[PDB]
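Following this message is one structure expressed as structure tokens.
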Amino acid sequence: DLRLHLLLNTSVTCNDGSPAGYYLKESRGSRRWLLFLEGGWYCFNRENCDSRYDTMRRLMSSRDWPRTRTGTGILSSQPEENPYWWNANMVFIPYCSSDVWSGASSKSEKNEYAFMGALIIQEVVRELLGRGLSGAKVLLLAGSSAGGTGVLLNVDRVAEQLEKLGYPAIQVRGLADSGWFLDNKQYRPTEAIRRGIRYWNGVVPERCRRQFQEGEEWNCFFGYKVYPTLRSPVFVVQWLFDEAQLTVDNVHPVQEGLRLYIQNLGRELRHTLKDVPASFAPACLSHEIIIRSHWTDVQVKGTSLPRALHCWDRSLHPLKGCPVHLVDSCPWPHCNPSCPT
Ligand SMILES: CCc1noc(C)c1C(=O)Nc1cc(C)on1
Ligand SMILES: *[C@@H]1O[C@H](CO)[C@@H](O)[C@H](O)[C@H]1NC(C)=O
């Protein structure tokens, strides 16, 4: 179990002004730290956020959070469930800012809601340094779905923060799960992100911002455009036929037009990963993420994700029998036999 700590700086808040926080389980015999960003879509205007506050309030407020949570998948401390990092210090950061972890705007007389995702990450890091993070050798910033996009938006800022605070020896890396999307044509989204950024006062990584310039920062929410600008090592996990991608594309006995659409989506996703040396991209239709208990089951070319992550660690000290670039080439969902059911 990971136990809840509300932030000591009570000015860093969830959407409704309640304090943000983190769940922590320490492992005093380890210098590895895993900080995981929860996902859960986003909201982009007053009316849309009001609806989310009625029926998804835990994603907007800490008032009802439980005092503990169970670590599962990559957050599990049991070797049988987590062959990769079972002995690490474990941190789960709840998503209560509804801004894809991009915001830096407080509640005020002109703002009904606070959007502080980028500042929540920074304050969690600062408060952890006094609880043992100051002695870390590796800080892995991981996340799923909106949290996976959040990794891409925040990993280099964490590295810069630690350098400026005087901790040059901590190696910052990122693990982005299910957060690598395509701004493609629908079968039958980018505007919502564009409007969201203005509503949240959202921030993007600086090199990407300088490429796309004023008004075009929404481009930096798309993995294939932001990834080449990043300096920290980042491992990308993405299903070739991701269910959230297909939902926004309006895809739900398949005839020719839809067959060609789905095959082209998989080919485009595979193309965007060709120059990503650390990646795991199975040919499956899924919404499943790396904090699920059976995350060890899927394999690409005979290699599981926990193994690929271990090979990535070794590469950062190609390796015989220890691959890090694993992208399926077969062209239809479940052509990989190990896909989840
Ligand atoms: C990037 C923000 C985000 N956070 O969680 C989800 C889900 C999204 C999202 O928008 N996914 C998209 C977007 C397009 C186009 O296709 N899929
Ligand atoms: C709390 O966080 C806010 C926002 O990052 C910052 O302006 C303020 O200085 C912080 N308070 C303290 C005591 O550090």
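Numbering, chain A: per Swiss-Prot, residues 88-275, 287-350, 355-419, 428-451 in sequence.
Quick check of the header: X-ray crystallography, 1.5 Å.
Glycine is no exception: its Cβ is also placed from the backbone N, Cα and C atoms.
So Swiss-Prot lists these for the protein:
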MUTAGEN   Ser232 to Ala  Abolishes enzyme activity. Unable to mediate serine depalmitoleoylation of WNT proteins
ACT_SITE  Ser232  active site, charge relay system
ACT_SITE  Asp340  active site, charge relay system
ACT_SITE  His389  active site, charge relay system
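Looking at the shown structure, what environment does each listed feature sit in?
Taken residue by residue with DSSP, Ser232 (mutagenesis position) is part of neither helix nor strand, so it is coil.
Taking a C-beta cut-off of under 8 Å and a sequence gap of six or more, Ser232 (mutagenesis position) has these contacts in its own chain: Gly126, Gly127, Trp128, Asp264, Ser265, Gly266, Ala342, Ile391.
Around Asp340 (active site, charge relay system), the C-beta neighbours below 8 angstroms that are at least 6 residues distant in the chain are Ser265, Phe268, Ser388, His389. DSSP classifies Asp340 (active site, charge relay system) as strand under the three-state reduction.
In the three-state DSSP classification, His389 (active site, charge relay system) falls within coil. Other Cβ atoms within 10 Å of the Cβ of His389 (active site, charge relay system) number 14 in total over all chains.
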